[PDB]
Amino acid sequence: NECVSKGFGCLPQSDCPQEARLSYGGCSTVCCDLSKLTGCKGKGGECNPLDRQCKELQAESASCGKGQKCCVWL
Amino acid sequence: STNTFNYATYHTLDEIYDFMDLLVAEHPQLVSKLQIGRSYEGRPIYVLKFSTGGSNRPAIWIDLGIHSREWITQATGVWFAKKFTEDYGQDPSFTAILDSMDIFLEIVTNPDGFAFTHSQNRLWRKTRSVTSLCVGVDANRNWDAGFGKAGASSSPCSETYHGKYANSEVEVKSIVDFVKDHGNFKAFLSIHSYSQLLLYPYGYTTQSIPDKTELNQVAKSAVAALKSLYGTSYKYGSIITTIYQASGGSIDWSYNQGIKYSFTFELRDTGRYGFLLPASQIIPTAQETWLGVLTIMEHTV
Ligand SMILES: [Zn+2]
Ligand SMILES: [Zn+2]
Ligand SMILES: [Zn+2]
Ligand SMILES: [Zn+2]
Ligand SMILES: [Zn+2]
């Protein structure tokens, strides 16, 4: 679709802030400029408890809040 | 034709499936298309068999795209498929491999997830099975090797959710049935991204595999071959010591079935783009990865 062909990707509205939204077509969610995303989920991570063994994205762990860290599953 | 196919761009499920049909039509003596099952959402699951004939030839399994967002893997799978038809009869080492062995290539192991990454959620990892208001299972936590043990999540909303029971996901059960019923796989290579790693078992336990010395040496050699093309640096080791404890995983299961040469690749890059690797790196990634895969195949033969 136009979104992907232009170099971007579809994301749920709740995962794409207004400032990162694009008008490109083909998504039944919204086209997102993924280069403008910040935080754990935006960088392909998942917030997990500190005791979970994982590959941490330390720069995004603060977005997960107390007792949590950002893990990226490969 | 597959000569005019654009290997330097990301494609849809349907485009990859059409590519399979074209490749088979062009090389009917070398490649055939098998359906190993039907996805949760009713899509055919396809494996390409590369073979020059024979009976019960030792086999190499390669799965790509088990985790849908890892787009570099499906793209590499398409390139591999073409490469096999190009180099058979030319490269003496690869010709010798296909004259003694069959290769089974699954380009899109999680087709429902793949479609979903294109139309709704680019960062979707899991299958799309439902029951819950949360969706999908981590298909690389669903295998019968430490299933449900530490290294996966029991929460259905989790990205590493193991599922209801081992092989609950038809995408996994289909491979399991196929490989067990075949009965003579000698290598099993699971292709993921990212991090630039070559991993051997185990993920689910700190116990070292009996074949650790050999697989570690094979990994070292394959990593050196990969690096020779563009200088791309890979590390290697067991899953649990290199990334994290992971249970219900594909190569842990395959190794436990007696498939010795069981490895998981983590392709480019190391975090700059992560899963969102630019299409301009598809070809260079696939080329270098092929050198690593060929090194493993050569040791198998
Ligand atoms: Zn499209
Ligand atoms: Zn993966
Ligand atoms: Zn389709
Ligand atoms: Zn050809
Ligand atoms: Zn060797």
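Residue numbering for chain B follows Swiss-Prot; the residues present correspond to positions 113-243, 246-415, in that order.
Note that Cβ sites are derived from N, Cα and C of the backbone, with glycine treated the same way.
Per Swiss-Prot, active site, proton donor/acceptor is recorded for B:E380. Counting only residues at least six positions away in the same chain, the Cβ atoms of B:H306, B:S307, B:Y308, B:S309, B:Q310, B:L311, B:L312, B:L313, B:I357 sit under 8 Å from the Cβ of B:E380 (active site, proton donor/acceptor).
The Cβ of B:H306 (Zn(2+) binding site) has 23 neighbouring Cβ atoms from other residues within 10 Å, across all protein chains displayed. Residues or ranges marked as Zn(2+) binding site by Swiss-Prot: B:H179, B:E182, B:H306.
According to Swiss-Prot, the feature substrate binding site maps to B:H179, B:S180, B:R181, B:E182, B:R237, B:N254, B:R255, B:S307, B:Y308, B:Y358, an assignment based on experimental evidence. For B:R181 (substrate binding site), the same-chain residues lying six or more positions away in sequence with a CB closer than 8 A to its CB are B:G225, B:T229, B:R234, B:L235, B:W236, B:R237, B:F389.
Swiss-Prot documents B:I289 to V as a naturally occurring variant and attaches the note In allelic variant. The DSSP secondary structure for B:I289 (variant position) is helix. With a cut-off of 8 Å between CB atoms and residues at least 6 apart in sequence, the same chain places B:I148, B:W173, B:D175, B:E218, B:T221, B:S364 near B:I289 (variant position), listed in sequence order.
Think of the gap as 2 residues with no coordinates, bounded by B:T243 and B:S246; the Cα atoms of those bounding residues are 5 Å apart.
Contact annotation for chain A: of the listed recorded positions (B:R255, B:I289, B:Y308, B:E380), B:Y308, B:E380 place their CB atoms under 8 A from a CB atom of that chain. For the pair formed by B:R255 (substrate binding site) and B:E182 (Zn(2+) binding site), distance between Cα atoms is given as 16 Å, rounded to the nearest Å.
Of all the Cβ atoms in the protein chains shown, 27 others lie within 10 Å of the Cβ of B:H179 (Zn(2+) binding site). Of the listed binding-site residues, namely B:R237, B:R255, the sparsest Cβ surroundings within 10 Å are found at B:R237.
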